[PDB]
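The next block holds one structure in the form of structure tokens; read it before the comments.
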Amino acid sequence: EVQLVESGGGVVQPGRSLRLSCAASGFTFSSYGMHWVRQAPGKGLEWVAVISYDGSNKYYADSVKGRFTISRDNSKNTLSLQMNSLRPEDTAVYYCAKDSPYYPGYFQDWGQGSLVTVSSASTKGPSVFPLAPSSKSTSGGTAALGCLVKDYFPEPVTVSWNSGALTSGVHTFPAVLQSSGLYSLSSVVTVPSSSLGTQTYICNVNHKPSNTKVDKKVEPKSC
Amino acid sequence: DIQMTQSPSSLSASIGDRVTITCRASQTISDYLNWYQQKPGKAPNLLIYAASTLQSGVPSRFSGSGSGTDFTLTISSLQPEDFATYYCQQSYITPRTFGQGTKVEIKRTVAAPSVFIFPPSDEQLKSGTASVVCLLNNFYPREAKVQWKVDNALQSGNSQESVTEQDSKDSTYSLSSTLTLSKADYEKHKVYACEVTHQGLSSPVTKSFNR
Amino acid sequence: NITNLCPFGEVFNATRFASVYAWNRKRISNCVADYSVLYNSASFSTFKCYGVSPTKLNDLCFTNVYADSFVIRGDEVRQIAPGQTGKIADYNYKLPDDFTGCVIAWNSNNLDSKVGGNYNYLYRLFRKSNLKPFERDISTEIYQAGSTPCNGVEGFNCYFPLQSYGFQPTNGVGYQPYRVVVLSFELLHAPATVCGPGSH
């Protein structure tokens with residue numbers, strides 16, 4: 001199990017700097033070297049840089065030769081990309097990548113990703129709100145319910161229902177940038193119509209860059 | 001520096017199709033090429049190396065060919081579980097740049113949306129703002145249009161909507177438009193509605209309420 | 001006329017074979033040779049003549065015979081058909097289109113493949129130019145990857161030209177080992193030097 005999680009994803013004003021930290025697990029970090037690869041939000045994949053088996057050799061992309069730098073810790077088994085004079089061009093999620101053997105690249109093992117948002121906006125947590133079941137959705141065979149995560153920044157939001165129990169009969173709705181530079185979205189669920197009189201559903205959500213975690217039970221307002 | 005030009009740009013194929021994506025190279029990059037299927041919102045999942053060998057666990061209907069500046073991606077029979085954006089990358093040279101990316105659709109048949117509406121919560125009205133939500137569930141194609149009526153009057157720039165990407169079992173979509181005013185001028189009106197137009201909707205359908 | 005027997009076995013049941021890019025070439029002269037040993041033998045799996053008789057070969061006489069010897073994987077056993085392309089004929093062993101001779105191959109998983117992997121067999125994986133017919137590549141330089149200069153294989157865009165064959169016995173037949181003997185015959189305005197048995 002090659003696990004690769006990373007953090008540092010957050011906010012930075014251009015010309016100021018930050019760095020990302022890719023933590024390795026379940027494979028010999030010495031086995032071979034890593035790359036960082038950057039995906040603009042809903043755009044193509046852009047290769048960033050490579051560091052070697054033995055921390056000695058690094059290639060970068062011509063976008064990042066001059067203001068970015070890559071490094072790794074072979075002892076605590078972690079990779080790090082430091083990014084100095086950021087440009088709004090650099091806004092993206094980032095991924096660390098294993099150079100799986102290929103007897104020569106072929107990244108099979110990716111990190112979940114971590115988002116660098118370069119807006120000069122105050123890092124704000126959400127103001128989530130419930131979406132009670134509409135009183136005629138409950139007059140049919142099914143029923144509709146959900147959460148409304150509002151006015152946070154920046155992306156993303158960990159979002160689960162019933163403490164991460166209901167990931168069946170659901171799906172969430174991607175981020176929309178409001179006029180205010182704020183973000184918001186909603187998650188919803190297919191449920192049994194007459195199950196709301198015993199079941200008490202709740203939003204398992206959190207906003208990582210504002211240390212926020214909230215839990216919204218949804219009640220069935222009908223009269 | 002070498003760029004990978006991968007074509008077509010997008011693709012609206014359907015079930016069972018034998019559709020093919022191609023990748024042009026800036027130089028002779030003989031076999032050190034890779035395809036990755038990015039199930040969206042998640043990280044890219046590997047497809048192929050040498051352009052011609054699987055990776056175990058990846059289903060066999062995929063393959064490719066080419067030994068040069070031009071390569072293929074062979075998908076024999078599409079299921080909704082191929083819905084993704086498919087990428088190209090050359091392992092031969094460093095930088096290992098990528099292609100533009102190519103998206104794929106499905107669905108022989110049309111499906112109509114089931115619309116639900118959601119009024120502002122007491123929680124948010126106490127917060128001084130009010131947002132109304134209109135959800136469309138289980139519909140193909142994804143090009144449907146909602147219109148917010150506030151006391152039978154049409155809105156503009158008072159709402160935004162977000163369409164989820166294609167489901168993988170029934171292959172439909174789901175979008176959600178959010179109409180937001182302040183508690184003051186949300187109290188200025190009584191009836192709120194979203195009217196929906198779809199290919200599958202025989203005639204426009206509106207869901208509404210009175211606060 | 002000539003009377004001394006040509007030793008093929010020094011190539012064919014040779015205790016150890018060459019590696020691809022440094023293919024073993026043993027010239028034959030001033031002797032006689034009974035090629036029946038091969039085209040009745042069951043031990044060979046693939047065996048092709050190119051412009052030469054299988055049988056009246058041993059009616060024939062030559063100026064000398066060149067028997068080539070090396071070991072490749074399975075799916076490239078065919079890469080030594082004439083005028084062909086792929087990592088082998090392009091890089092480390094090529095017969096010309098106008099080829100006159102014989103190709104012989106057979107499984108060596110029995111011999112040349114052990115557990116862990118007989119990575120000691122290598123092919124050539126990179127080369128700036130193509131390979132000439134019977135050109136022997138034992139050059140080990142940086143393979144400059146076409147973007148940046150290089151001295152010593154330091155880092156990227158500079159590849160060690162060769163590559164091992166992982167020969168595990170459980171591995172399939174396309175990725176098994178295959179000994180290969182590329183026979184070859186030439187003539188000249190110069191005396192007959194190698195005959196067959198039935199060569200009057």
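First residue shown is number 1, and so on along the chain.
Recorded method for this deposit: X-ray crystallography, 3.6 Å.
From the backbone N, Cα and C atoms, a Cβ is placed for every residue, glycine too.
Annotated domain 'BetaCoV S1-CTD' per Swiss-Prot: C:4-197, in sequence order.
Listed in Swiss-Prot as a mutagenesis experiment, C:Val153 to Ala (Swiss-Prot position 483) is described as follows: Increased resistance to neutralizing antibodies. Note: C:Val153 (mutagenesis position) has non-local neighbours C:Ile142, C:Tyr159, C:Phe160, i.e. same-chain residues 6+ apart with C-beta under 8 A of its own C-beta. For the recorded site, C:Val153 (mutagenesis position), the DSSP three-state label reads coil.
Among the natural variants that Swiss-Prot reports, C:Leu38 to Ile (Swiss-Prot position 368) is described with the note: In strain: Omicron/XBB.1.5, Omicron/EG.5.1. C:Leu38 (variant position) is surrounded by 18 other CB atoms, counting those within 10 A of its CB over all protein chains shown.
Annotation for C:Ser45 (variant position): same-chain Cβ neighbours under 8 Å, separated by at least 6 residues, are C:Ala105, C:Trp106, C:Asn107. Natural sequence variation is annotated in Swiss-Prot for C:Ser45 to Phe (Swiss-Prot position 375), with the remark: In strain: Omicron/BA.1, Omicron/BA.2, Omicron/BA.2.12.1, Omicron/BA.2.75, Omicron/BA.4, Omicron/BA.5, Omicron/BQ.1.1, Omicron/XBB.1.5, Omicron/EG.5.1.
Long-range C-beta contacts of C:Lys87 (variant position), restricted to its own chain and to partners at least six residues apart, with a cutoff below 8 Å, comprise C:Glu76, C:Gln79, C:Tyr123, C:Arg124, C:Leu125. While the structure shown retains the original residue, Swiss-Prot records the natural variant C:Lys87 to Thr (Swiss-Prot position 417) with this note: In strain: Gamma/P.1.
For C:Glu154 (variant position), the Cβ neighbour count at a 10 Å cut-off comes to 12, with all displayed protein chains included. As a natural variant entry, C:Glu154 to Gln (Swiss-Prot position 484) appears in Swiss-Prot alongside the note: In strain: Kappa/B.1.617.1.
A natural variant is reported in Swiss-Prot for this position, C:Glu154 to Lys (Swiss-Prot position 484), and the note states: In strain: Beta/B.1.351, Eta/B.1.525, Theta/P.3, Iota/B.1.526, B.1.1.318, Gamma/P.1, Zeta/P.2 and Mu/B.1.621; May enhance affinity to human ACE2 receptor.
C:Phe156 to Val (Swiss-Prot position 486) appears in Swiss-Prot as a known natural variant, with the remark: In strain: Omicron/BA.4, Omicron/BA.5, Omicron/BQ.1.1. Proximity of C:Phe156 (variant position) to non-local residues of its own chain (separation of 6 or more, Cβ distance below 8 Å) is seen for C:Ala145, given in sequence order.
In Swiss-Prot, a natural variant is listed as C:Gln163 to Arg (Swiss-Prot position 493), annotated with the note In strain: Omicron/BA.1, Omicron/BA.2, Omicron/BA.2.12.1. The local packing around C:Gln163 (variant position), expressed as other Cβ atoms within 10 Å of its Cβ over all shown chains, amounts to 16. In the three-state DSSP scheme, C:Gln163 (variant position) falls into the strand class.
Swiss-Prot gives this note for the natural variant C:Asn171 to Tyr (Swiss-Prot position 501): In strain: Alpha/B.1.1.7, Beta/B.1.351, Gamma/P.1, Theta/P.3, Mu/B.1.621, 19B/501Y, Omicron/BA.1, Omicron/BA.2, Omicron/BA.2.12.1, Omicron/BA.2.75, Omicron/BA.4, Omicron/BA.5, Omicron/BQ.1.1, Omicron/XBB.1.5, Omicron/EG.5.1; May enhance affinity to human ACE2 receptor. C:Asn171 (variant position) falls within neither a helix nor a strand when secondary structure is assigned with DSSP, and so counts as coil. Listed in sequence order, C:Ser113 are the same-chain residues six or more apart from C:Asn171 (variant position) with CB atoms under 8 A from its CB.
Proximity to chain A, defined as a C-beta distance under 8 Å, is registered for the following recorded positions out of C:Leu38, C:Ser45, C:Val153, C:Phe156, C:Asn171: C:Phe156.
In this set, none of the recorded positions among C:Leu38, C:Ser45, C:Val153, C:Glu154, C:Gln163, C:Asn171 has a C-beta falling under 8 Å from a C-beta of chain B.
Separating the Cα atoms of C:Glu154 (variant position) and C:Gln163 (variant position) is a whole-number distance of 17 Å.
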